[PDB]
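Colleague: Below is a structure I'd like to ask you about.
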Amino acid sequence: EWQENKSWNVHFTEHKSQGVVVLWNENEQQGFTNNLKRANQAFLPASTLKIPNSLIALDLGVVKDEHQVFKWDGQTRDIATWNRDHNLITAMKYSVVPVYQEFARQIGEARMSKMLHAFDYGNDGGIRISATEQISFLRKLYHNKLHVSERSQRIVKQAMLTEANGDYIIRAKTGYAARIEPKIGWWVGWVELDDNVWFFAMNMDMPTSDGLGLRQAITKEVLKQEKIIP
Amino acid sequence: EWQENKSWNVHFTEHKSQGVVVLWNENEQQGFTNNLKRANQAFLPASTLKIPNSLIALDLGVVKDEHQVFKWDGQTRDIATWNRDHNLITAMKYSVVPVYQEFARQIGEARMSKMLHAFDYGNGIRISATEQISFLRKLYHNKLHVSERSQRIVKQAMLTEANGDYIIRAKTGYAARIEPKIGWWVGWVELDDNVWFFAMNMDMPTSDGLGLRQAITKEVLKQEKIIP
Ligand SMILES: *C(=O)[C@@H](NC(=O)/C(=N\OC(C)(C)C(=O)O)c1csc(N)n1)[C@@H]1NC(C(=O)O)=C(C[n+]2ccccc2)CS1
Ligand SMILES: [Cl-]
């Protein structure tokens, strides 16, 4: 069901990196990857977990809507985009750790773990997901099949909006797990075409911060190779 | 409250076109046009009516959701992108008039008018560029008399363009039957901490000029520090 495409490995080596790319054809329901064992290999979700978190914040009423403002606490941090007020949409955009940590605290770990367990997500982070596992969660979200309000899922799906043009829409989330060796960077989401939807999940070795861009770059070189995007 | 930046006219003349652009700064509650007269002049809404039409079709349940397929009837119409199955999102993107006609037949002229009159839309049905903004501002704010789900899903279906700088939600109109033949573009642009509603119409002497609807608008957004 998951075909392997060695020919994708050149994109990682051309950028002198290692990683995995997992595609899912929704109409056909075939998976495609450059490496299965790493595809099914589980890592920390670092910020790709702000997706299910936002669902729980919303569905439990920690977040009224995407317009509600979460003021700055006044503490200058070392990411300047973090030193401002935010709503769920901007907080997702700049991955504002301080904001989502104030969700995790108004919500409690007990509900978190049980709620994330209902999502069938994993198993401070707290859990471990593989790219393949990351795509099965994404498809549930796409189809409003998680057991929370459709309002929650539609709001999160709006906040995942990364890029849209006359040819496709991308809804995704970046991550970077950089507390445990290996440090590894995530990009999971999907690309919406006129008559099909391609899910993807990629992760790769990220010892620096300087290669984060390759997360999207290497993924987009695959989607061109497969003629998915022009 | 409504101001005239006449300097925008160079953008119409530069393509030897004539039209109006109407911008509404949301945070500042102040609006801008290149032509006070033509801004408030009423025109057929032609394809910009698909926004309220979609609202009504969703909120009465004729369309279950943005995924539901409306199969192509089989008539090879002139416009190629119509000749295929669509859903609410692709129907809106390609302005698929026959898909929406089946909506109408389903809903009835009666419920369609009543609702459209609960949206405070038109005045044979006409709407000015400034009037489009008032309606859009109520959709953006989820304040029209239809469910919230309805208004969200339509706002998803209007998505046109998005990057890390801005998001644009809009609908085009092309009207020819009576004169003049005019083009529409109405929508808003979602900034980090503001939103900018816009409604433009213009003279569409030829069909070729269709892309000048977005082009002339963006030159005004670009000229206004709204987009880069
Ligand atoms: C909405 O604007 C739709 N307009 C029409 O279908 C046409 N006229 O609408 C009239 C009758 C004027 C009205 O008052 O409603 C029409 C069909 S053919 C023609 N010369 N005028 C569709 N809107 C759009 C658009 O905004 O661009 C179209 C996209 N398009 C146009 C030409 C070629 C390919 C694609 C189709 S019409
Ligand atoms: Cl959206």
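Numbers in chain A track Swiss-Prot; the residues on display, in order, are 24-146, 159-265.
Header lists the method as X-ray crystallography, 2.7 Å.
Keep in mind that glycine also has a Cβ here, set from the backbone N, Cα and C atoms.
As annotated in Swiss-Prot:
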MUTAGEN   A:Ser70 to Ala  Does not alter thermal stability
MUTAGEN   A:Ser70 to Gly  Increases thermal stability. Abolishes hydrolysis of cephalothin and decreases catalytic efficiency about 60-fold with respect to ampicillin
ACT_SITE  A:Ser70  active site, acyl-ester intermediate
BINDING   A:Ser70, A:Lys73, A:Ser118, A:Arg250  beta-lactam binding site
MUTAGEN   A:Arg189 to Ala  No significant effect on catalytic efficiency with respect to ampicillin. Very little reduction in dimerization at neutral pH. Predominantly monomer at neutral pH; when associated with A-206. Slightly decreases thermal stability. Significantly decreases thermal stability; when associated with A-206
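Let's see these features in context: how buried, what's close, how far.
Modeller: Of all the Cβ atoms in the protein chains shown, 20 others lie within 10 Å of the Cβ of A:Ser70 (mutagenesis position). Reduced to three states, the DSSP call for A:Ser70 (mutagenesis position) is coil.
The Cβ of A:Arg250 (beta-lactam binding site) lies under 8 Å from the Cβ of A:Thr209, A:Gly220, A:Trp221, A:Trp222, A:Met237, A:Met239, A:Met241, each of these being in the same chain and 6 or more residues away along the sequence.
In the three-state DSSP scheme, A:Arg189 (mutagenesis position) is classed as helix.
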Colleague: What three-state class does DSSP give A:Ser118 (beta-lactam binding site)?
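Modeller: Once the DSSP labels are grouped into three classes, A:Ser118 (beta-lactam binding site) ends up as coil.
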Colleague: When a 10 Å sphere is centred on the Cβ of A:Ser118 (beta-lactam binding site), how many other Cβ atoms does it contain?
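Modeller: Its Cβ shell of radius 10 Å holds 19 other Cβ atoms.
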Colleague: Given a 10 Å Cβ-Cβ cut-off, pick out the one of the recorded positions A:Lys73, A:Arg189 that has the most other Cβ atoms nearby.
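Modeller: The residue with the densest Cβ neighbourhood is A:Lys73.
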Colleague: Is any of the recorded positions A:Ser70, A:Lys73, A:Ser118, A:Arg189, A:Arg250 near chain B, in the sense of a CB under 8 A from one of its CBs, and if so which?
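Modeller: Correct list, in sequence order: A:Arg189.
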Colleague: For the stretch where 12 residues weren't modelled, take the C-alpha of A:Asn146 and of A:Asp159 and tell me their separation in angstrom, rounded to whole.
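Modeller: Both gap-flanking Cα atoms are 14 Å from one another.
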Colleague: Could you check which of the recorded positions A:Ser70, A:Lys73, A:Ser118 is the closest Cα neighbour of A:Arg189 (mutagenesis position)?
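Modeller: Checked the recorded positions A:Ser70, A:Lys73, A:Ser118; minimum Cα distance to A:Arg189 (mutagenesis position) goes to A:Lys73.
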